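Reviewing the structure listed below.
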Number of protein chains: 2
Amino acid sequence: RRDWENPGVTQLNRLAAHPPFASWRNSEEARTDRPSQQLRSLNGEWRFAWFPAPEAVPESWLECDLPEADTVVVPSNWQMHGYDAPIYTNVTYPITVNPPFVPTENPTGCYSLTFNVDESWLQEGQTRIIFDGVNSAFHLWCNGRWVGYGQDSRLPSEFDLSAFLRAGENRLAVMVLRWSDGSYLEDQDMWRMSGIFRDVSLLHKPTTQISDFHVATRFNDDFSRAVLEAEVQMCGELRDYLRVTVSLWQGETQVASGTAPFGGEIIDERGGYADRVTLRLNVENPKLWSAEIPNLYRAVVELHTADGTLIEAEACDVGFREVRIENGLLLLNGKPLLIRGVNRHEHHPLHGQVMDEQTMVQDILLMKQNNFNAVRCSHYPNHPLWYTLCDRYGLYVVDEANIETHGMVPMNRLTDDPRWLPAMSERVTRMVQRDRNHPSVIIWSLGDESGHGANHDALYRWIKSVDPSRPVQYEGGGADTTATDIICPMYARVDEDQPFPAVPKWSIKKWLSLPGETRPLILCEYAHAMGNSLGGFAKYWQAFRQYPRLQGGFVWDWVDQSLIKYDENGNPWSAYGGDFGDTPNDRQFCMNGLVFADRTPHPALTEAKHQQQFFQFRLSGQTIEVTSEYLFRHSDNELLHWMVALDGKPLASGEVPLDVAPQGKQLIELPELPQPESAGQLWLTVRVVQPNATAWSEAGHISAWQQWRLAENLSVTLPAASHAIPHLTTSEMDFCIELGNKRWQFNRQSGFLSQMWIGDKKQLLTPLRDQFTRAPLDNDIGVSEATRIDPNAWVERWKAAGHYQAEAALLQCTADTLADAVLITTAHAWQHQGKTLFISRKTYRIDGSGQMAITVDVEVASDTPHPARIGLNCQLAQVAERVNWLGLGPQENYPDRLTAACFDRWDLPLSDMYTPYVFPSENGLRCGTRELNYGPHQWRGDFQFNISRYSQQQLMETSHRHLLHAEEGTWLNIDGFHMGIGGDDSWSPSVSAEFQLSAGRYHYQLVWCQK
Amino acid sequence: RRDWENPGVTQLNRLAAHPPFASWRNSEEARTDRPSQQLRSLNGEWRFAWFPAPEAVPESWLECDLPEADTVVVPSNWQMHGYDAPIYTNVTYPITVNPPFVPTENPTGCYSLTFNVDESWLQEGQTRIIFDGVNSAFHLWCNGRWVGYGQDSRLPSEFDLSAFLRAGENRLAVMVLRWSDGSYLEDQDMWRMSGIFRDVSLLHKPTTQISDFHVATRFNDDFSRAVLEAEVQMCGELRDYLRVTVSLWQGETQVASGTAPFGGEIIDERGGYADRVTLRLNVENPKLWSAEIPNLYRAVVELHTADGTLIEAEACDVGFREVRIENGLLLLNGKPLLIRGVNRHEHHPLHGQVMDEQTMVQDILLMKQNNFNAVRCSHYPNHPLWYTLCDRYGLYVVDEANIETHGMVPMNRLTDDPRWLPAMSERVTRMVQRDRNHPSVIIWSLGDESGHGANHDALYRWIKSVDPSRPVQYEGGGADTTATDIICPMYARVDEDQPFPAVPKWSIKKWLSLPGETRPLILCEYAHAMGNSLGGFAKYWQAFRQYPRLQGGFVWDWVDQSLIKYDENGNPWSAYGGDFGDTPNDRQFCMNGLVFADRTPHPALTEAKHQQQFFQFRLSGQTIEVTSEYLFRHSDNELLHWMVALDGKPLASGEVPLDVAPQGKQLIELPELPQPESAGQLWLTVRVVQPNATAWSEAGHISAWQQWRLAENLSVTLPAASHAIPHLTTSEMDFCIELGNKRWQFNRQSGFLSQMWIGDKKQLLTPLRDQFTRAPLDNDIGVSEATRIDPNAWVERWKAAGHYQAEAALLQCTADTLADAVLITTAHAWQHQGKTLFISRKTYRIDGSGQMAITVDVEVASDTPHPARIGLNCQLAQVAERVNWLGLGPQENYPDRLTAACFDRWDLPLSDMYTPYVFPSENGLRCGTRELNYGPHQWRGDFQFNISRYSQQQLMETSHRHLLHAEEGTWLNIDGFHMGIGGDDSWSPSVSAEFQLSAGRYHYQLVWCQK
Ligand SMILES: [Mg+2]
Ligand SMILES: [Mg+2]
Ligand SMILES: [Mg+2]
Ligand code: NA
Ligand code: NA
Ligand code: NA
Ligand code: NA
Ligand code: NA
């Protein structure tokens, strides 16, 4: 019998799913959520053995331990131990598509454990084993006898072991198969791994036991009265003395309580459920649950004899909140949500897909620190602890089934096939049966990227029938099918329609108002944070806030899916698809995160925070208007900090308490400002500071900021007339200008400033030449590979037009000596196949004050793909420690991703100006700069720049960040103009038109000097 | 592995479900629906042995035939060969309620066959085996080798035999388990059998094959234009040269054709279905399919090469029809339906649940002959030919899933369990896949009597999503759940509410207008025809006709589920529950038909035929208005015959052809009425006749009738004064009267007429005593038996009051002499435990003409249960040939079942006056009778009566008709008054208040005379 190749069989002898149990026998331990002695952990050291296929496991293995076995940590993924390779493939199945068959060579992993069982446990009561997560299907033996079988990689599989165990020493044997008919529904865009990867545990229940419980909370019209409604189910022999008591606690007060015998209401012509009882507790003025204020009451479900003997107590955290869609909005406790969400995969760089508390918490605090309030379980039910943290710390969660059939042609081929409705139902019902009493789950999802098939309709309805407290969403089949209560497209652009056939991604603003449309829209995936990305983020939030029915989205995604490899020396590095002998593979597409796998944040993460702010600001003369975007909480942990500066020079600053009601407003008057006497632009900068620490933030946390321009007085006063006049010395090869101990050289055969000297030390390593290219970002590149070109990729259009192999061509090199300055005039052309791509017309002016004034006017051929940048580079000899600039910072910014950056005087170490994306590209730019200092040099103007030890050439050549070597000197790029980075998605051009460089003609001017 | 005890395993290696195939290789054979070489029936003499449990089956049966095995016929139920008992159980399971387990004693049938196969089937192609129905689960071997496993007893199981087939002799081996986890979904109110009870066959397909095809027909606003859409699916190797052609035939005329290459439209992001194609044929002015006119087109689906070579062809019948529910109405072709329907179980008194063409055709004719237009497949999908017969003769069909969990407590224990959804979904989905192309199927049913659970919700939505062309219904959980498009209760009375908790059965009229309700109502069952029943039928049809949203129902039900047993003298007799040693059993409850098992009608059938007429009549003076109720046809096969008669004596008649349009009115004026000479009542009669034979009826079929009272001439002339005087001769013991050769003897102690005389021939045996009781009908008894008494039952009310044993207690017996006559005056009182139940006061009068005028006046204690009858009985000495009566008939009628009867002179043999219900009771009543001749006797007046060789004693004491024996002479009951027979259901009192005898005081006079 080949059960792993049969969608008719997804389990054998597996127990019914249910909410989390611990089988407490002291009601007080249950109340306080302390450990229970009836819930043992079996996590630790086990005996592992790898085999190429199930047919190749020795028959002795069932009875005796294998000599060639190893001792390994369970839970784990055997790939993370090196037994075989993890595979990164997005869409295409890692297997031959031949349902329901799998490869014959089926990497098989043979886990065993020798553990001890106390005698008491076996004398009375049921003993079961719980496999929280096994990938992707496994058989189970206990002491040589066969126990059962199970599929689904992401929901617990439970097995009654009462009849199999003995006193003291016992032995498990778990035959985990990598490939199974399960895998056809587990085709998510993520590393393919396997094994026993979540907790293993033993559960001792009484024979007469609580077998299930459902908590429901409904309200009156203003949430001042609530009825908690708990349905309890039991197994065992029914007796009149039996009772369930349900008691609700807020901290340590008991606020409500209900006691009844078993025997539910009459349901039909045969009567009612003898083995169920429903308790109804009235609760005046309940404290409501939200992400803002995550209030939690505690429910204790006691099964006991009426005369007062506790049989067992089970329990859960309860949060009084109401989720519904009325008149086209998604309401929570009456109010319209704004979903500042992120998609988060369960991933660790060392541990693979094995989740731990420390990392989950690290993830949550950062999420909440950067202004998120929601997270999608993409694309499976998470480790059970995760919901508990979301319950407690406060987050809106979308719980999503382990169903993805992305590799199918068409994508619905399995989801429309009735013979797959059994395996799909199991993946939806068992999630619901497991998670339905977690407050943090507000939305149920039917899975991911699996077309639209009658099965989606069937299961959608099943949920709706079983659980009306949570709306049901599903993106498949074009995001607005009959299987979704919410339009939830992935990567639908704000303004631009992408009218694909059958499944068009309409513009979000447009989608809402389609004939007969009324539903709310919350993107399930948007802003594809792969590499240098999130260009266009502000465009969504402006929209989100303007349109009531646009209620947010979920970014793709949270954490880069990189893995650690070690080199010859034992030094660690970050690996992506293909780096494991895995073939085929989608290379670096596993890394679409806001943070690196170690949780160091991409610069993209700051923009998200600033846009996801909970306070909005307007300025009107000398009045700041603060508006709250909170639905429930006041601003009881907020002070407003303001600062006025003349070009980075602090002039004044104050502090005013924020006392803003939810959705309310505060008007703040600033003192009459001192009106400055010297030239420059003023900048007002408000910051919202949280003076007090919280569960999720430190004292002083900045949760919001904003800048404005105030008065500007333009410099009209002249520079002092310097008496000295620079000497031009014309040679055969060079126009050499001199001033004091300062020296310029202009190679006349190339037409560039080829050297400088301060005193007598050389200042340059490469000549100062124009640049109209960049080391391509992931969004420039997209799906394009050497063997499958996408000629519509920005990079591939740039290559074809000859941008990267465009040779300069000298047209003019002239010197003029003036009254008090020497003037150099150059003109250039870049050509590819008899085609002038660009033309650059320059003037250099060196005066008696030793300040070189460069003027650059560039022509761009109207029919060459709009250029990546319009600027200059050189390779200075200088390597300094500090970069000081007056401009946008402190972090990396680009034209279409620069809202979170502030205009000010910044100062940082040189390595902070390099941004270490695993896949190396252009990086570290800061726009809107008026002054740049780097050692002896100063640049003034109005430009964008980056500075590092990495040439654009080395960047575009190198495949991995760790393979980069610090080049000699410092490479500087000073752009007058720079193309946006885009990132609406990352496999089609996504840089919005107003961010592409199409003006045709460009002009920028730089004063270059030494101080 | 015990698969018969696992609802996670419903099949192994079973090929997919599909419409009926034939793999024709000649398009003309396809078009004409002739046999195909490629489909062999394996029905015939198989080998069979029976086993007590699957564990007792020897391993030598897989390779060789067991010598002890008998050669038996297949298809069959092994019960009908008498290998074990058939079990009749209504609600309670035939096994212990222990999901998923069945008993370890599980009757097991070992079928097998040695067969030979064509060389070309061994050479190429797919050869599958198709068991149309195996009850209940089975394993399959071919040539010693294991093939697969199957469940669900009422849909076909198909497996591929290609890899198993050998040269020469092959051997099948089918192990049939009577009980399985499948038994828990098959709990219908019927006989419990098993075996291979439907067709077994071999189908030989090309490798590149048609694997599915869908035929849809949509319409415009007037059905003057129609599109036929045909979705075609294939398996095997696609090649650029393959084509599909869908042609549509009407008689010998192609009407339209569609040819195209495989390649469907873009479905989702990943493309379309390359292995499918959808053909669209435009058809102008189509002939629509209705039960009124079964207009059929023929559809041929050719898989062929573009160069013109045919690979194979499949085909079906097409009826252009649209079924929608709009503004609260079930419309067919845009017209509101009136469902004149019945539930029909697959039953035969010799063969069990095996079906044949001769039986079906018999059933279909009879139903259509008796004014039925719809039928419910109660409660499973039927043998496949049934739908074809329905398509062709024209009946509306409810196709019902094979899911019934009547025995669960509560009824939804399984249907609300997500562990049972897979097993359930197979049973629903696979019916559609099979049956979706039959025009006759207008409604999908989700099963029967299984409560309401989320599984029902899930599958409803699946059907809506998969087949939008058909409304889905289901009675479970209240008859108006979220799971039905039609309010489809069972046994919801017309005017009376029955406010049951959770599942109330409202009065149908009230149900419609329940607040917020809009859906239409059609009873999925009504009018329990159990024994002497169908009383109160006319009340349904009056309401059906008045309320537009009441759109009919299906009677429970067609045929009696009696099974033939033979006696000691080898003589057949009809047997019910417990007659096979089966226990527990629900006795005569398997028998609720309008026809007997042999398809002889019960007398309730003629009532139904009358009430379900298609022409309505009114009389206004001399003007008959004839109204057609037909939705589509004109009366192209009807002529009205009219007839006037003065007390049975023809006065005039005539014919006028009906030329009535559908839903129109014809006014037929009767000629100047011939005014009669004598004294009596004129009665108008009208019979509608079909002169031409049809496919469903002989030439001369009477389809409708109606009577009316016209002018009455009250008799006034005085008796012609005779010159004879009756002489009173009073003795001590008996008041005795003479008159010529006539002699009357009234007893003084009893107080009744004890003996009459004609010469020396005594006329009586049992004296003319009163009667206030009847041998109880099935409706009178209900659910009550000796061990559990139902105190509510009509019978148990009469038993417990004394009605059945109370004795006459004479209060007076006098004899005054009149001038021209003699006058006897009696009084009686009936008592029990000191209570006076009935006082009876009579006055016999004998004049010189021989006429004896009996005048009766009865008192009834207001607080005794209302009695079954008020009248007289005597056992007459003579045994006769004929009965002759002026009054309603000719067939048996009761107060609430006499609309179908007609007033006239009827002459039948004595045995037609006895109705041989398998459970004997009160029978052969004829109401509204004015004259009654039998032998020389004659009873005049206004009364009802029955006349048989069986006493009310023998009938109430015998439980089976076959065990009755004619008694000496003839029992006559003459009733002044009879209570209704009832039957809105058969488990609670259902006799309507207006047919209960409740007045307290009752009068009626008789005249007895020798003619
Ligand atoms: Mg995907
Ligand atoms: Mg089974
Ligand atoms: Mg039933
Ligand atoms: Na909004
Ligand atoms: Na990805
Ligand atoms: Na690179
Ligand atoms: Na009607
Ligand atoms: Na029955």
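Residue numbering for chain B follows Swiss-Prot; the residues present correspond to positions 14-1024, in that order.
Placement of Cβ uses the backbone N, Cα and C atoms for every residue, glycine included.
What Swiss-Prot says about the mutagenesis result for B:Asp202 to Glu or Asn is this: Causes a significant decrease in binding affinity in the absence of monovalent cations or in the presence of potassium ions, but only a moderate decrease in the presence of sodium ions. Quoted from Swiss-Prot, the note attached to the mutagenesis of B:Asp202 to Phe states: Obliterates all binding and catalysis. Feature annotation from Swiss-Prot assigns Na(+) binding site to B:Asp202, B:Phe602, B:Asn605. Here Swiss-Prot notes a mutagenesis experiment, B:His358 to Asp, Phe, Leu or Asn, with the remark: Less stable to heat than wild-type. Causes significant destabilizations of the first transition state. Sequence annotations record features per position, and here Swiss-Prot assigns Mg(2+) 1 binding site to B:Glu417, B:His419, B:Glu462. Feature annotation from Swiss-Prot assigns active site, proton donor to B:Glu462; the stated evidence is experimental evidence. B:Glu538 to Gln appears in Swiss-Prot as a mutagenesis experiment; the accompanying note says: 10000-fold decrease in the beta-galactosidase activity. Residues annotated as active site, nucleophile in Swiss-Prot, with experimental evidence given as evidence: B:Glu538. Among the mutagenesis entries in Swiss-Prot is B:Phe602 to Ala, noted as: Decreases the stability of the loop 794-804. Among the mutagenesis entries in Swiss-Prot is B:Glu798 to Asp or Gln, noted as: Small increase of the catalytic efficiency, when the sodium concentration increases.
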Give me the Cα-Cα distance between B:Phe602 (mutagenesis position) and B:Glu417 (Mg(2+) 1 binding site), rounded to a whole Å.
18
Recorded positions: B:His358, B:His419 - member with fewest neighbouring CB atoms within 10 Å:
B:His419
Where B:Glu462 (Mg(2+) 1 binding site) and B:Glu798 (mutagenesis position) are concerned, what is their Cα separation in Å, rounded?
24
Same chain, not part of B:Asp202, B:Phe602, B:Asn605: whose C-beta falls within 8 angstroms of the C-beta centre of the Na(+) site? Give them in sequence order.
B:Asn103, B:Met203, B:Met543, B:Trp569, B:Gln574, B:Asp599, B:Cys603, B:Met604
Near B:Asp202 (mutagenesis position), meaning Cα within 10 Å, which of B:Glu417, B:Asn605, B:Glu798 (recorded positions)?
B:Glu417
Need the DSSP three-state call for B:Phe602 (mutagenesis position) to compare against my parser.
helix
Within 8 Å of the Cβ centre of B:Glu417, B:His419, B:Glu462, which other residues of the chain have their Cβ, at the recorded Mg(2+) 1 site?
B:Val104, B:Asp200, B:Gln201, B:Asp202, B:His392, B:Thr418, B:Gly420, B:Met424, B:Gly460, B:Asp461, B:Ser463
Spatially speaking, which of the binding-site residues B:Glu417, B:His419, B:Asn605 is closest to B:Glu798 (mutagenesis position)? Use C-alpha to C-alpha, please.
B:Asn605
List, in sequence order, the same-chain residues at least six positions removed whose CB sits under 8 Å from that of B:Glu538 (mutagenesis position)?
B:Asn356, B:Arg389, B:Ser391, B:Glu488, B:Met503, B:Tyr504, B:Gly566, B:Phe567, B:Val568, B:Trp569, B:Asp570
Cβ neighbour count (within 10 Å, all chains shown) around B:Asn605 (Na(+) binding site):
27
Just the recorded positions from B:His358, B:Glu417, B:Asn605 whose C-beta lies under 6 Å from any atom of ligand 8, please, or none if there are none.
B:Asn605
For B:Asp202 (mutagenesis position), the three-state class that DSSP assigns:
coil
Secondary structure of B:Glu798 (mutagenesis position) (DSSP, helix/strand/coil):
coil
Which of these recorded positions has the least crowded Cβ, counting other Cβ atoms within 10 Å: B:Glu417, B:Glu462, B:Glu798?
B:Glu798
Let me know how many other Cβ atoms fall within 10 Å of the Cβ of B:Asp202 (mutagenesis position).
22
Candidates B:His358, B:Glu417, B:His419 (recorded positions) - the one closest to B:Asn605 (Na(+) binding site) by CA:
B:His358
Cβ atoms near B:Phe602 (mutagenesis position) (within 10 Å, other residues, all chains):
21
Distance check, please: Cα of B:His419 (Mg(2+) 1 binding site) against Cα of B:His358 (mutagenesis position), rounded to an integer number of angstrom.
17
From the Cα of B:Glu417 (Mg(2+) 1 binding site) across to the Cα of B:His358 (mutagenesis position), what is the distance in angstrom?
14
So which recorded positions out of B:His358, B:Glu538, B:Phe602, B:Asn605, B:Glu798 are up against ligand 3, CB under 6 A?
none
Please classify the secondary structure at B:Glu417 (Mg(2+) 1 binding site) using three-state DSSP.
strand
